[PDB]
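Undergrad: Take a look at the following structure, please.
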Amino acid sequence: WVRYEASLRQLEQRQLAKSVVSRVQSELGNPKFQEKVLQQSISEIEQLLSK
Amino acid sequence: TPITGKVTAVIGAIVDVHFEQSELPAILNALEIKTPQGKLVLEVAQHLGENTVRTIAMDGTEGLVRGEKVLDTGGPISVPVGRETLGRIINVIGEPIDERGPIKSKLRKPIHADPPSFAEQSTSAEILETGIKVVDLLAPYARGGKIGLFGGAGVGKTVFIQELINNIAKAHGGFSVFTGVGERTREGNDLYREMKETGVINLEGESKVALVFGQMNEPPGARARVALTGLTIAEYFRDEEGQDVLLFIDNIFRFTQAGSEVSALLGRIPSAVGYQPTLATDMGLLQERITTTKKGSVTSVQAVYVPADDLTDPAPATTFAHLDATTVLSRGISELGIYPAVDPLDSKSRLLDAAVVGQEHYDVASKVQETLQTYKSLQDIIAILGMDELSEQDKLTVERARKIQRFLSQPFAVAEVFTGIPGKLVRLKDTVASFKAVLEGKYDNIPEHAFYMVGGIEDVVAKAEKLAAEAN
Amino acid sequence: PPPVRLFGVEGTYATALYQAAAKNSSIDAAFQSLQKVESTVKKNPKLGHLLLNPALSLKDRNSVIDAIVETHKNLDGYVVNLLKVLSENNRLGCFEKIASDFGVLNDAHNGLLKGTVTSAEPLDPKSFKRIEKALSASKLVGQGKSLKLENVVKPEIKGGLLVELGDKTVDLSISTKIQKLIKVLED
Amino acid sequence: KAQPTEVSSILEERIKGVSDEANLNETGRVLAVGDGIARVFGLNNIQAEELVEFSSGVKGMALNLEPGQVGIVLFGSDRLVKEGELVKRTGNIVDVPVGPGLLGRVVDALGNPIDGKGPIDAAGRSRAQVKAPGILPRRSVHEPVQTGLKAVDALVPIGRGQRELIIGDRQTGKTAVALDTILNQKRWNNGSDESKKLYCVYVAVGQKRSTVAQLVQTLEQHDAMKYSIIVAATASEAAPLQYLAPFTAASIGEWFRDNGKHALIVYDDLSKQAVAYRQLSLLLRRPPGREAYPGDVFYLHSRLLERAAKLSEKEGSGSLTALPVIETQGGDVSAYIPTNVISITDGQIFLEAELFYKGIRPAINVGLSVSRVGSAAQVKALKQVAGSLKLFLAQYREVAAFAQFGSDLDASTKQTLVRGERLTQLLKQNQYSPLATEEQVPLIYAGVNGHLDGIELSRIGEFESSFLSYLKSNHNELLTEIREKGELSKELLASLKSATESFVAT
Ligand SMILES: Nc1ncnc2c1ncn2[C@@H]1O[C@H](COP(=O)(O)OP(=O)(O)O)[C@@H](O)[C@H]1O
Ligand SMILES: Nc1ncnc2c1ncn2[C@@H]1O[C@H](COP(=O)(O)OP(=O)(O)O)[C@@H](O)[C@H]1O
Ligand SMILES: [Mg+2]
Ligand SMILES: [Mg+2]
């Protein structure tokens, strides 16, 4: 039973991986570029200023 | 203004440093780098050009970045010398391996010096009563000369070195220096503990031996240059102190192995069977720096690890010609039961002269060699043709040779736990008399096993009596 | 010491030329001469093939040199010497490379450090200006030098930027970040 | 689940902090790749043997630092990495997790958890390349290692801290004797005295994943996985993984050793490690030294096996017993790699193929198998009985060869020959059968003391079982006395003599 539960955890983990990659593919289609570009441009500006 | 350089290339144990000035350090100069864990020393090997030179790392190039500051000492690697080094473990860079504080040596001689000239060569034929039957019989050891202990892996080379140390250094009287070149650190620890127990090393008092360890865990440059460091210690002890130096260089073949090590990455074209092209020359200066001069003497005791028990390998073959006394520890005798394994034929010394060891000793040695050679020649005859299918004289010679080979076995005090018999010692005159009596056939009726693991002829007759009593 | 380290025979001549120009303090003249020579090479595509030819003889290489030298009547007092050194060393098939490393040496010392702001899409020019000022004001290889960042539209980046400047790139691309969570998700 | 979410959030916050801190502190552009070695530009001030992060995700490490280009060996498949990939450096020397959490866990060369049992909890990170302890930190090998083989491995022991070699051809029993030793260590690591526990660590380098899976299955079948680390690099991953896995196993071994604990490490089949280094050096622009092998193979074996040592009481009295394994071709112990490893070790254990095919499952040749702990670093009960039995057995072999050479006072008429043949037949063992030290003295004592003259070679196999049953059924007094004392005294010697000549009639 404990190894069956370990296999259950492993299959839950791989199903989570499939969900993550599916959501990544979904993000590859939706317009999610300009806002994040501005966000990490500000992040890199703050990184340069912090030093 | 100290000479400063910047590291450009780090290839394993090979480090390339460039100096932004015309003042380029000379070859063999010591280049120190301040590492977070301590100090790393580099020895210049070649001048590659463009104000860049090639160096050999004395320590592992841990965390070596390109452009790290390098400082040139100005001269070769200098190690502490004098009576202070006695009873102290000496590293390749001279730093005290032991944790008994620093070394307050008055001088720090460089490890790269010219060998003594031909004029200052005080050759001698003095005998050395080591206490081992075979070496005292067939290849007598020369006091103040160079000593060889050729042998393969697992043949007793380190055991023979330890036994020789125990036998001689205690009664040597003069100073000595043990030099570990590319050997196991555990064996060095055992040797250090044994000489501490026997009184040769006295931490709280006076010690007759200086310890230099370049153990086989260390980088190739350290293995190559520890022989030079110990040689410098021996040279200072011989010249300045004027004492008979009992130099015990352990695994001298590791020097040539490290030379080939650095040679592959130095750009040198490999020599035969992959050795370094400059093996002959560099080992020539190293070995010729050991010699008997007018100031004193260095009795170098070297053990050579022959690769694959192949005596035709260039390094042991040239060490044969670059050495006075040879003691080959053949594996074929080591596994035969006579673990002393000193092959009674290729183990030759220049002391085998009628005017040196005496006419009787020379005759005895020649006759025992004759008997053993008859045994080797008739090995196949006994093997498949048949021992009984042989002449009476040939059978008698074969039996005498077998008895002699069994007699060549001698228990060692350092190998008491190994052989299980106390390591008794035998004097040269006793060995000569016993072997002369044996060659006369006075002990033919005695079984061959009586000569097994015994010392003098008294031990032989005692073992014969005890086996007769126990067997009845 | 030359401003930057150059390696290989294609670049040893460049740093030698830079060292020679440093003695005469005529780095600008040598630079302009090299640009004129490579412009002449681009003017005649056959001439570029002439340079790259390794079988072309010593007299023919010398004739090519006099051809490229007689125009402009002299490129520079030293770069013609470098050209004839290349001829006697048979290195006319690398002159574009030597000019490349000499130019790299030029921006190394003249305060013209170059950067590669690579992105999946062409960089918006309003956002382009924001990148320039921040890195110029920052201390990343900053000792009073200008900056020449240029957008590098590549498909390897999923999105975002890799601000590259003097052996310094920031792992700010969103592609590397989404992958970095994947291995730990697969634990 | 709940843990992946918070773990991911924390680690990506740390990732953003790293990206926003000091840029990345150095980078590089890939110039070449292939066979697990990658050239890269940049990295002007990169540390030596330093881990590097690749954009694709493959790990790396710096064996070579040329002017301009940097020699990086690829830790994993080289398929992912391409030209122009940014190569971030981790800022530290190559490390591996070390600690008590690695017990019961299988990890790769880099120390990442590969068994899928969860994250690795390590007290710290130790460099894969660590200088071996010096002369004074090292201590003489005196504490025995219970091999549990009921063979020459007992009469000539291993002891705590020895690098006892296991030479022989493939499928001769090297892995077999290694696993028997690991299983036998359970009897001592299942207690509470940490001074006698031997926390094993396996190095399954150059081993197929099916074989290592069967090995770990056998380990946990005998409840041996609780104390054994299976840090290894299988044949699936790249050559640098194979090259580094034994060194990181050595790092774990020193962590156990530097903490005062005793650990047994078995470098299983270092030959693939040597040829993996060959693969690195061929395309890393290091010319080979001898016999197509780069010269530094001897040096790497030196640094890797000399780290295995017995620490002194000042350093914690820890032990790092090593069991190196080499796969020789055709029994050629005179080949290069043999010569170096036989010269790198403290004795060897020969396993010829002919003895395995003859029927002797241990298949160990007594004649050449030597060690530096003869009648030392043993229990004491076995060391007094057979402190010099190896030389006697070698002489028996020589005389038996001599006996067949010519018909003389030899063969069965030779007491030495009879004793040697009976002892050689005695020294046998079945796999997965760890035998304790207490049930080993009476057999060897009967062999050495000439009590097996009238037992016959064919009946010695039954005599072993009968004698062991005799002790474990109706003579457990002296057996338990030997086990608890760890030595046979005059009383114990007399009792064992009583038992042996009482049972000689049966
Ligand atoms: N007199 C002896 N009796 C029994 N065994 C010996 C004797 N001398 C040496 N040995 C064995 O030989 C081995 C020494 O091997 P050695 O030749 O020193 O190897 P290496 O030359 O590689 O150091 C020891 O392990 C020891 O067991
Ligand atoms: N009593 C035994 N002792 C040792 N090995 C045995 C025994 N009985 C069977 N074997 C077989 O011997 C093999 C040992 O091979 P092994 O030594 O692991 O190969 P390698 O030397 O390549 O690692 C095992 O696969 C096993 O099936
Ligand atoms: Mg040796
Ligand atoms: Mg195996």
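Chain D is numbered as in Swiss-Prot; the shown residues are, in order, 39-544.
This entry, so its header tells us, was determined using electron microscopy, 4.0 Å.
Yeah, the Cβs are placed from backbone N, Cα and C, and that goes for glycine too.
Take a look at what Swiss-Prot says about it:
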- D:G206, D:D207, D:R208, D:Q209, D:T210, D:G211, D:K212, D:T213: ATP binding site (BINDING)
- D:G291 to D: In ATP1-2; growth-defect (MUTAGEN)
- D:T383 to I: In ATP1-1; growth-defect (MUTAGEN)
Undergrad: Could you state the CA-to-CA distance between D:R208 (ATP binding site) and D:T383 (mutagenesis position) to the nearest Å?
TA: 20
Undergrad: Which recorded positions of D:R208, D:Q209, D:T210, D:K212, D:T213, D:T383 contact ligand 2 in the sense of C-beta under 6 Å?
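TA: Going through D:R208, D:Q209, D:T210, D:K212, D:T213, D:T383 in sequence order, those close to ligand 2 turn out to be D:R208, D:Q209, D:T210, D:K212, D:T213.
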Undergrad: So which other residues, same chain and not among D:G206, D:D207, D:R208, D:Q209, D:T210, D:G211, D:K212, D:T213, have a Cβ within 8 Å of the centroid of the Cβ atoms at the ATP site?
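TA: Other same-chain residues near the ATP site: D:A214, D:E365, D:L389, D:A391, D:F394, D:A401.
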Undergrad: To the nearest whole angstrom, state the Cα distance for the pair D:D207 (ATP binding site) and D:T383 (mutagenesis position).
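TA: Per the Cα atoms, D:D207 (ATP binding site) and D:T383 (mutagenesis position) stand 18 Å apart.
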Undergrad: Would you pick out, from the recorded positions D:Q209, D:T213, D:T383, the residue whose Cβ has the largest number of other Cβ atoms within 10 Å?
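TA: Per the Cβ count, the most surrounded site is D:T383.
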Undergrad: D:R208 (ATP binding site) has how many other Cβ neighbours within 10 Å of its own Cβ?
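TA: Other Cβ atoms within 10 Å of D:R208 (ATP binding site): 13.
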Undergrad: Going by Cα-Cα distance, pick out whichever of the recorded positions D:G206, D:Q209, D:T210, D:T213, D:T383 is nearest to D:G291 (mutagenesis position).
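TA: In terms of Cα distance, D:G291 (mutagenesis position) lies closest to D:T383.
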Undergrad: At the Cα level, what's the spacing in Å between D:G206 (ATP binding site) and D:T383 (mutagenesis position), rounded?
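TA: For D:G206 (ATP binding site) versus D:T383 (mutagenesis position), the Cα atoms are 15 Å apart.
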Undergrad: So what sits near D:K212 (ATP binding site) in its own chain, CB-to-CB under 8 Å and at least six residues off in sequence?
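TA: Listed in sequence order, they are D:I204, D:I205, D:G206, D:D306, D:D307, D:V363, D:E365, D:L389.
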Undergrad: Which residue, of the recorded positions D:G206, D:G211, D:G291, has its CB surrounded by the fewest other CB atoms within 10 A?
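TA: Looking at the recorded positions D:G206, D:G211, D:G291, the Cβ with the fewest others within 10 Å is that of D:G211.
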Undergrad: Write out the long-range same-chain contacts of D:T210 (ATP binding site), meaning residues 6 or more apart in sequence whose Cβ is under 8 Å from its Cβ.
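TA: When sequence neighbours closer than 6 are ignored, D:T210 (ATP binding site) has D:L389, D:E390, D:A391, D:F394, D:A401 within Cβ distance under 8 Å.
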Undergrad: In whole Å, how far does the CA atom of D:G211 (ATP binding site) lie from that of D:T383 (mutagenesis position)?
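TA: Checking the Cα atoms of D:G211 (ATP binding site) and D:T383 (mutagenesis position) gives a distance of 19 Å.
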Undergrad: Taking the Cα atoms as reference points, how far is D:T383 (mutagenesis position) from D:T213 (ATP binding site) in Å?
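TA: D:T383 (mutagenesis position) and D:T213 (ATP binding site) have their Cα atoms 18 Å apart.
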